[PDB]
Amino acid sequence: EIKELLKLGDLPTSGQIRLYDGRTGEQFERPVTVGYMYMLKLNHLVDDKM
Amino acid sequence: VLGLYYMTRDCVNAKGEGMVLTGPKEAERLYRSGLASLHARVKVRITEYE
Amino acid sequence: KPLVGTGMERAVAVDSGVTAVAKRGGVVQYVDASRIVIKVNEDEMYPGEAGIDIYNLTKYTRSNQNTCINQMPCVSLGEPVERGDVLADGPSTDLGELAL
Amino acid sequence: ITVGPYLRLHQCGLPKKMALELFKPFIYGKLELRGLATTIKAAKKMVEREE
Amino acid sequence: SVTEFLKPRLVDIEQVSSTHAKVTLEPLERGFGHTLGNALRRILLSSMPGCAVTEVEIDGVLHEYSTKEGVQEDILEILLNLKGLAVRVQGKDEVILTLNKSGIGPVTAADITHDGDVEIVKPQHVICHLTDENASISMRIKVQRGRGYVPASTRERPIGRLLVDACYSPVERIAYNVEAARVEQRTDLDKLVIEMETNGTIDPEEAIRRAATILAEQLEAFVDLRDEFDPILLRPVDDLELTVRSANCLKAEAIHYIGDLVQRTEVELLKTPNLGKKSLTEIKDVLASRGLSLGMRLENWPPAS
Amino acid sequence: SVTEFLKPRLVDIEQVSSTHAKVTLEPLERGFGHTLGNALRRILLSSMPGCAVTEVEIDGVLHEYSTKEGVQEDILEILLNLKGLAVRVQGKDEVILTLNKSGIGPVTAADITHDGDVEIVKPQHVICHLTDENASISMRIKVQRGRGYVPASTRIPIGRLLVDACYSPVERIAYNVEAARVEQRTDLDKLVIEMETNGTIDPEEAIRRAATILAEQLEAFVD
């Protein structure tokens, strides 16, 4: 079902694409898994630690 | 470890396979120019000290 | 909102009590960043009363962990509401769903 | 602690806000040594202002 | 010939939309397409100039963690909306715009009072909403030119002036491609196509020219490759109101400045001829009158004069 | 104030050898170290005019995997020795040299017939060794002018051996970016470039020529 939904959006089925280095413009040698993840900021702030 | 392992593996039929090089500097020039593969099997002139 | 969830976000958002939930159905008579006034439906009114509900929202309040508690409206002027609908989102809530 | 990939084996990365407090009497002595401060209170105020 | 490179030129510009463009450079030698493309992308994403909102004053508000009666949004949300206002300034590096509105409805960028040297490229940009008929808003917005990203915390003010983080860069994204060029009689030349996405406040051709100028100015360094004491210490000794015999004793020791005097210890002064304990006590008293003492150590004296 | 950028004030040159150098520049704007370093490295590696040996012919050799009697090295070792020969040609863009030797000892570049236009950078460069006394070596070496590096397999009479052409004088080029600060600004770049050439030109001249090429590539857009 994930592959079908990727097909509906015209995206590669494997979930991996080609990337380029920002500093040089050179392509990385292997496909890379790129997508979206839900991230959280926790209550351990370095302002309260130092 | 992953990077050193990746750079020291060989592939059966890679770009630039079978050429004779004058030394490591020529190998680095060939790799950075895109003319040879990192895993290509070649013959290189090496000087070692004991 | 997570964009990849499980279906339990709305229940957690509503049962926590951090949002404003309509006690009776009606129409949004007044909307503002701090208060909401709902004009109650005729058949949900008690005899001898003025059929309006008023919700005063919580704005930039300190919590037990020294964080911010703030409520924002999620309805527009003149739109219908029903009993149980979300009128305003609390912290970490997006259109009535948990958003951490 | 975070990672420093550029460091040499004998080096560490210290925030300068910590280092300013840690090395305060050394800074006082160095300020008095080269004529920037004539008394201890002048050096103390100069460090407090963080010039 | 071998030492004869073909110089690229700007061929055509395709204005796909008001904020989306394509620029073509042709012809390019073998390998120069990527070399130019990556450097141009980095410079375009890094160093283009633009204008941004930096300060806002609203008549009835004191800080940003508050609300205004009859307004749907918080002050923070209004500031966030104003952070995304695209403005083009034609003649100066600073301007103040005025906004006045009343009545029920959306307050957008088209309600800003007209200015001769100010252009609004997206008049439909929503700023806030007024939900009451007897409600009005009036504010003053400061816009200035710059480059990069300057947070408001890094850069007294009266109560009621609200600071806004500044994102000056007008470029949203850059892409580039290298393709084959069908030149008259060769098949080893390339063509560089640069796709540019901005906010509509900068022309693509001038952006390309500005990036090229910056790159050339940075290159010109490689093209030609080659390799406080305290004031009181600087005052003369006679500034001290020393007695005649004390002054004579200090002159006999070749002491002409306070910095010379304070470095000498009490023992050395005592051992000097013609100087008793009374005169040394007087010298200590006059030094103490200015918060100085004998026995101080200094590095690099005399002070190079 | 928006069109002005920092420029390097310290340019330190360390001369490791006559053909090996380090150049340090600072301060730079954030991110410009990688830009300049990558551009210069690409130009030095891939596009640099020079003269190089292209192909050879030996009377007693008809194939790469052939046997030559009286010489210590094999054919591919002779080709490797020829690939590392540094020359300067100022007359034209294609010259042919002849090498004839006999006896016992090291046959070097100094045994090549002299020519007014051609020059040998390192006469001590060893071509081969002659072991037997009644052994003679005769060969013809073609030198051409070009740019960069051209592998011999991309170009695939009798007895003609193809040699990889190394036109660029650059043997090695690398760069690194480090931190640097002015008293107020702290996140600035510092560029270190280490490069070695073959001896035809000095590394500083190579850097200047690469920078000149890049600057001339931009003349249509620079204001």
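Going by Swiss-Prot, the residues shown for chain F are 4-159, 167-233, listed in order.
Looking at the header, which is where the method is noted, we find electron microscopy, 2.6 Å.
Any Cβ shown, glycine's included, is placed from N, Cα and C.
If you check Swiss-Prot, you get these features:
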MUTAGEN   F:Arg45 to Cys  In rpoA112; temperature-sensitive, blocks RNA polymerase assembly
MUTAGEN   F:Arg191 to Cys  In rpoA101; temperature-sensitive
Cβ neighbours within the same chain of F:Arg191 (mutagenesis position) - under 8 Å, at least six residues apart: F:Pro30, F:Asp197, F:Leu198
Where F:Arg45 (mutagenesis position) falls in three-state DSSP terms: helix
Assigned element (helix, strand, coil) containing F:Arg191 (mutagenesis position), judged by DSSP: coil
